[PDB]
Amino acid sequence: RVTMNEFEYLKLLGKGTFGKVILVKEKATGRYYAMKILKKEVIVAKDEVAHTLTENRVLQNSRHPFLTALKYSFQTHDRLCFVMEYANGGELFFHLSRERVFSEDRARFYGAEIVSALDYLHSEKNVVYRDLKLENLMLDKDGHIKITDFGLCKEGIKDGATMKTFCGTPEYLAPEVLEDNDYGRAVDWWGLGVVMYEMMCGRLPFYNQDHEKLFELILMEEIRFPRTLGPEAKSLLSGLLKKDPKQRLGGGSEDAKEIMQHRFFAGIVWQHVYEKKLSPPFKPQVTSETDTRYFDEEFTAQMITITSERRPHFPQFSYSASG
Amino acid sequence: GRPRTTXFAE
Ligand SMILES: [Mn+2]
């Protein structure tokens, strides 16, 4: 039975609206992790329990080289804690905010890995992730993708079963989610198209500061590309960014498999992707496990330790991995 | 570089 005294608390990796993430060391083992700490009080006030519980079940029920793993979750009187694989390499958001764009081959690599993980969520777990973006695509120390944040996943979605909940990130929302008229698992391919467009083109395919105008662009504007993008990249992006989910690459019964066959990925062997045999084309230059250079200096520079319906007890929240 | 984004649900 795990508790907060099993860990040292070294650095703040970042702070979201419902909690914080702390780079931690487990005393007994020497192993570093990232621990998400949620005040229960905050969770309940914000109607954020369901997401948190969704996150706990999806993480328990998943094991893939490109999905952040859960080691432990446990609770104290006033708090919830998820002890996760630590993505040393930071967010691709950070990386693409410093480089203007990545090469086609670099995006192919990250693309392959994200496909491998979404495929597994869809076909093995019947999970729809729904919040793919650069902020949720993190790198590990070797430079492979680690997807994090599962609180917006939908569990239980099989074939063309539909969903109704308006959620995600505005810039990343698929046209059929903005139409508000039932959506399927092809929303994840629309997100894959947005992230890959950002990797290769250097910007979002549709932007406006104002959401309602953004959404209008997303529903109405024809996609355009920089004239240097190769024809196999364009075609992949065109297929992924079809506004009609029936016409979208990955929108049929074959799902990921249709994307996996696309000539942009030709010669990628999917099993080798799964075994991490692809050469990551950017290795993070981390000296050590406490080197947080790829994280936001906003949060990194801070040195802090802190160790009934408002503060309930979450039945069967706790969990330990290795099984 | 675009600004950082936030998710939502409702
Ligand atoms: Mn997040």
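Chain A uses Swiss-Prot numbers throughout; the residues present, in order, are 144-450, 463-478.
According to its header, this structure was worked out by X-ray crystallography, 2.4 Å.
Cβ coordinates are placed from backbone N, Cα and C, and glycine is handled just like the others.
Lifted from Swiss-Prot, the feature list:
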type     : residues                                                                       : note
ACT_SITE : A:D274                                                                         : active site, proton acceptor
BINDING  : A:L156, A:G157, A:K158, A:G159, A:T160, A:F161, A:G162, A:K163, A:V164, A:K179 : ATP binding site
DOMAIN   : A:150-408                                                                      : domain 'Protein kinase'
MUTAGEN  : A:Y176 to F                                                                    : Significant loss of interaction with TNK2. Loss of membrane localization. Significant reduction in phosphorylation on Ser-473
MUTAGEN  : A:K179 to M                                                                    : Abolished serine/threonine-protein kinase activity
MUTAGEN  : A:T305 to Y                                                                    : Abolishes phosphorylation at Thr-308
MUTAGEN  : A:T305 to A                                                                    : Reduces O-GlcNAc levels; Reduces O-GlcNAc levels even more; when associated with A-312
MUTAGEN  : A:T308 to D                                                                    : 5-fold activation and 18-fold activation; when associated with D-473
MUTAGEN  : A:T312 to Y                                                                    : Abolishes phosphorylation at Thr-308
MUTAGEN  : A:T312 to A                                                                    : Reduces O-GlcNAc levels; Reduces O-GlcNAc levels even more; when associated with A-305
MUTAGEN  : A:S473 to D                                                                    : 7-fold activation and 25-fold activation; when associated with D-308
MUTAGEN  : A:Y474 to F                                                                    : 55% inhibition of activation
Position of peak Cβ density within 10 Å, selected from the recorded positions A:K158, A:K179:
A:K179
Cβ under 8 Å from chain B: which of the recorded positions A:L156, A:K158, A:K179, A:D274, A:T312, A:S473 qualify?
A:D274, A:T312
CB-centroid shell, 8 A cutoff, ATP site A:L156, A:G157, A:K158, A:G159, A:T160, A:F161, A:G162, A:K163, A:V164, A:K179, site residues removed:
A:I180
Radius 10 Å, atoms counted are CB only; among the recorded positions A:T160, A:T305, A:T308, A:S473, which position scores highest?
A:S473
Can you figure out which of A:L156, A:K158, A:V164, A:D274 (the recorded positions) comes closest in space to A:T312 (mutagenesis position), comparing Cα atoms?
A:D274
Whole-number Å distance between the CA of A:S473 (mutagenesis position) and the CA of A:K179 (mutagenesis position)?
14
Within 10 Å of A:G162 (ATP binding site), Cα to Cα, which of the recorded positions A:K179, A:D274, A:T308, A:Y474 are there?
A:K179
Using DSSP and three states only, what is A:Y176 (mutagenesis position)?
strand
Among A:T160, A:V164, A:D274, these being the recorded positions, pick the one whose CA is nearest to that of A:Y474 (mutagenesis position).
A:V164
